[PDB]
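K.L.:
Right, I'll just put the structure down here and ask away after.
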Amino acid sequence: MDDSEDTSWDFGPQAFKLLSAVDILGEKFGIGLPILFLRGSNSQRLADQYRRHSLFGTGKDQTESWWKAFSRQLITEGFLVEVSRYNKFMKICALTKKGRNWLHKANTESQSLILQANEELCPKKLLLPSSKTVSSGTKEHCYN
């Protein structure tokens, strides 16, 4: 079941982005800390210590749910497993044998996952319906 990838868009890079960033945090952190750091949050203390970290801010052009949405895609594929008995904050994210070997071996130049599509693919299509006139309600008794 984990070998069946959903449909459809391949973005290995994003896994490197989630997979290499949790790695610096050594995965001992909940989802809240790393989601804020790919977008490049206002934080000078973590910007001087984790300064070499290139991933800082490349999630910046991406909204919060896309990143939320990407994390969700990894849980179903088997690439990621979450434990609630870990982080009273927010379910630690945890890499398993399939995903740890991924992080501990593709660290050179290997990007491959045709991925599950993210639930919010275009949240800007929220147009406001125009006021349609109902044909009923016709009454010309008082008028001519």
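The numbers used for chain A are those of Swiss-Prot, and the residues that appear cover 949-1092, in sequence.
Looks like solution NMR, at least that's what the header says.
Placed from the backbone N, Cα and C atoms, the Cβ positions cover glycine too.
Dumping what Swiss-Prot says about this protein:
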{"type": "MUTAGEN", "residues": "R987 to A", "note": "Reduces affinity for DNA about 8-fold. Loss of DNA binding; when associated with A-993"}
{"type": "MUTAGEN", "residues": "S989 to A", "note": "Reduces affinity for DNA about 4-fold"}
{"type": "MUTAGEN", "residues": "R993 to E", "note": "Loss of DNA binding"}
{"type": "MUTAGEN", "residues": "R993 to A", "note": "Reduces affinity for DNA about 20-fold. Loss of DNA binding; when associated with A-987"}
{"type": "MUTAGEN", "residues": "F1037 to A", "note": "Reduces affinity for DNA about 8-fold"}
{"type": "MUTAGEN", "residues": "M1038 to A", "note": "Reduces affinity for DNA about 4-fold"}
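So where do these features actually land, and what's packed around them?
P.N.:
With a cut-off of 8 Å between CB atoms and residues at least 6 apart in sequence, the same chain places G1005, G1007, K1008, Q1010, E1012, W1015 near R987 (mutagenesis position), listed in sequence order.
Counting only same-chain residues six or more apart in sequence, none has a Cβ lying under 8 angstroms from the Cβ of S989 (mutagenesis position).
Under DSSP, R993 (mutagenesis position) is assigned to a helix (H, G or I) in the three-state scheme. When Cβ atoms from all protein chains are considered, those within 10 Å of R993 (mutagenesis position) total 7, not counting its own.
Residues near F1037 (mutagenesis position) in space but far in sequence (CB under 8 A, at least 6 apart, same chain), listed by position: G978, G980.
For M1038 (mutagenesis position), the same-chain residues 6+ apart in sequence whose C-beta sits under 8 angstroms from its C-beta are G978, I979, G980.
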